[PDB]
Protein chains: 2
Amino acid sequence: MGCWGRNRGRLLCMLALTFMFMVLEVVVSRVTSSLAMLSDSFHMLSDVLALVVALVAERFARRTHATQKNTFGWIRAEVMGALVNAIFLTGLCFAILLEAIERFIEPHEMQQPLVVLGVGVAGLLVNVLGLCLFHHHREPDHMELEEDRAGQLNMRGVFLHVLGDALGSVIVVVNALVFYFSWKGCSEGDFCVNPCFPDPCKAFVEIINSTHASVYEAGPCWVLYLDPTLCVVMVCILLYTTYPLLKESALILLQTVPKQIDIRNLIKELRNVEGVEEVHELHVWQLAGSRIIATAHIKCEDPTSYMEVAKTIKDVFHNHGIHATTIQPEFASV
Amino acid sequence: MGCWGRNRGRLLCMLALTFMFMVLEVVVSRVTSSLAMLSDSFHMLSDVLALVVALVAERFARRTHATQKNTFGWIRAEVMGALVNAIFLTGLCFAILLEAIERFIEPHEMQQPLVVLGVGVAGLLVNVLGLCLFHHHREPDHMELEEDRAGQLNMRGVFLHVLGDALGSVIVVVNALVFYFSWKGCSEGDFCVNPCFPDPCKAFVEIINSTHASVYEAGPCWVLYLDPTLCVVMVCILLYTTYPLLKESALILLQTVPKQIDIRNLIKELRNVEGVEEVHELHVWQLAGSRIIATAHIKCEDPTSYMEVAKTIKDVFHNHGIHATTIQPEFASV
C-alpha cells in the first residue's frame, strides 16, 4: 500500500534493523560470556523507544480529521513527537556526559577489543543504512508543504537519535582499534602494576612474586581516557544538532509567530485596508508546517459593506502567507 | 518583593537546598575517599537541571504581554516546562530501570553502610522539606484560575522530580539499614567465597590459604538484590505519578479541547442562536489554564442585525466557559 506510508515505512525499517542489531549483539555477548554488550543492547532499547515514539506520533498525525477531542486534528502530535525525541535525546546526552565524567575518574578498561570492534563495524553499517534512510531529515491548496515540514521535524528528531547512535558507534570503533594496537591488558601472572586505574588484584598478586623483580607497565595512560573524551565531544556535537529542532518544535508548540511572517507589516496592511479603523487581538500562530492561523478583531463602520472588507483582509492574509483566518467585525455602537 | 514570586521563591529555595545537599555529599565523599557519593552528586545535577528548567519556564511565563515573536505571550512556556520536566523525569526513570536490570545481573555491594545511611537521612530531610514546599503541586476577570493551573502544572512537574528523589532517598535509607544489619562484607583475609557476586580476587586470595579449611559464606543472597527491586518499584510509582501531568501538558500543547467543554452541546447552542444558519470551523482549544480560545465561522443572513447575534454568541460561549472568542460572519452572497 501507499496510503501516506512514506515515513511509517522508513520508521518500521529502522525499527527492524535496530531489532536485528540488538539480537545480534545479545547473541555475541552470550557467546563470548560478556555483559557489556548486553548493557549496550539494553541501551539500544532507548533507540527502540525513540523509534516507537516517533511511530506513534506519525500514526496520530495521520488522523488529520477534526474529531471531538481535538478540533484541529492530531497534526501537532508529529511536531510534539519531534520535541519529545529531542528532549529524550537531550536527556540521554546528559546521562552520557555524567557517565563520561565517571569514566574520567574511575576509567574502565575494555575487554576483547577485536569482538567489540566487529560489533562496532556492525553498528556502523546499521547506522549508516539508517542515516541513508533519513538523509532528507477561500484558501489555497498547499498542504504538501505542511506535510513536508511536519515529516521533516519528526524524521529529523529520529535522524538526530540515529546520528547519536552513529557517533557512538564511531567512538566504539576508534576505541577498539586503539585498545587493540596500543593498550596491553593483564590477565594472570603478567608483571604489570596497572599504573592506570587502581587495580584490586594486580597489586596483591604481583607483590608476592615480584619482590624487586623486573616489573613492567600495563600500557599507555592516555588510551583509557579515549572513550570519555570522544564521548564528550559527541555529546557536544549532539547538543549542537539538537538545538534547532527542539527550539523549532518548542516554538511551534508555543504559538510563536513563524519567522517568515512579520507582525508590524501585517498589522500595517490590515489597518491600511479601506473600511478598517482598528485591529486588535491579532493573534497569529502556527499549527504545524504551513498551517498558519491568524485571528483578528477588525473594527468597521458600515455593516452592509463588510463582505468586501473581509475579502480584502483575506487577500492581505493570503499575500502575507496566512490562509486560515478568522475575522471578527466589531461594528460601532449604533 | 512580591511581584508574582510565589513559585519563583519556592523554586529558588529548592535550588538552594539542592546545592547545599550536593556540596555536603561531595564533602562527605571526599572525606571518606569514596566516589559513589560523588556519582550521586553528579546525578543530583539532573535535579538541578530540572529546577533551572522550571525556573526558566516560570520566568518566561511571567512575560504575559503580547510581543512581536509570540502573540499570546510566553504563557504556554510554563505548561511546556512541565511537559519538559515530565519527559525528563520519564527519561531518568527509564535510565534507572536500565541500571536496575544491570544491578539484577551484576549486583554491586554497597560500602560503608553507616555513612551512606546518614547521607540518606540528610537527603530524606531535604526531600521532605521540598515536598512540604510543593505540597500544593466582553470577557470576565478570572485570570487567577489560569495562573493557578499553570503554576500547578509546573510546580507539579517539579514535585514529581522531588518525589522521585525522595523515593530514591527512602530506597537508599532502607538499603543501608538492611546492609548494616544483614549483609556481612569482606575486606582482607575473611573466609568468604562471596557466592553472591563472582570476584576473582576473593577467590584467588582464599584458595591459597583455605585448602579444605573452615570457610564461611559472605552473606544473605537476597540483600544484594534489594537495591534494584525497590528502585524498579519506585520507577513504576514515578511512571504512575508522571502519567497525568505529561498527558495534561501534552493535551494543552496539542490544542485538545478541555474536558470541561463538550463540542456537541456547544455547536448545538451556537446553531440554536437566532440569526445563525451554519457553524463551521469551530476550533476550540486551551492556551494555558482557564484561557480557552474558540474561533468560529458563523453564517448569518441580515448584516445589519449582526451585533445582537454576536452578543448572543458571546453570551453562549461565556455560559459554556469560553471567554476569548473570534466570530466571523459569512453573510450570504448578495
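Here chain A follows Swiss-Prot for its numbers: 1-137, 228-424, in order, are the residues you see.
If you're wondering, the header gives electron microscopy, 3.0 Å.
Placement of Cβ uses the backbone N, Cα and C atoms for every residue, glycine included.
Reduced to three states, the DSSP call for A:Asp255 (Zn(2+) binding site) is helix. Other Cβ atoms within 10 Å of the Cβ of A:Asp255 (Zn(2+) binding site), summed over all protein chains shown, number 23. Annotated Zn(2+) binding site per Swiss-Prot: A:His43, A:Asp47, A:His251, A:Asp255, in sequence order, evidence recorded as similarity to another entry.
One mutagenesis experiment named in Swiss-Prot is A:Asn299 to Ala, and its note says Loss of N-glycosylation. No effect on localization to the plasma membrane. Increased stability at the plasma membrane. No effect on resistance to zinc-induced cytotoxicity. When Cβ atoms from all protein chains are considered, those within 10 Å of A:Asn299 (mutagenesis position) total 9, not counting its own.
Rounded to a whole number, the distance between the Cα atoms of A:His43 (Zn(2+) binding site) and A:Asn299 (mutagenesis position) is 42 Å.
By neighbour count, meaning other C-beta atoms within 10 Å, the densest spot among the binding-site residues A:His43, A:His251 is A:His251. Gap in the deposited chain: 90 residues are missing between A:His137 and A:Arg228, whose Cα atoms are separated by 32 Å.
Neighbours of A:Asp47 (Zn(2+) binding site), defined as other CB atoms within 10 A of its CB across all chains, total 23. Using a CB-CB cutoff of under 8 Å against chain B, the binding-site residues that qualify from A:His43, A:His251, A:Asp255 are A:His43. Residues A:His43, A:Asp47, A:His251, A:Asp255 make up the record's Zn(2+) site, and a Cβ search at 8 Å around their centroid adds A:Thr18, A:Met44, A:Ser46, A:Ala50, A:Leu92, A:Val252, A:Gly254, A:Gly258 from the same chain.
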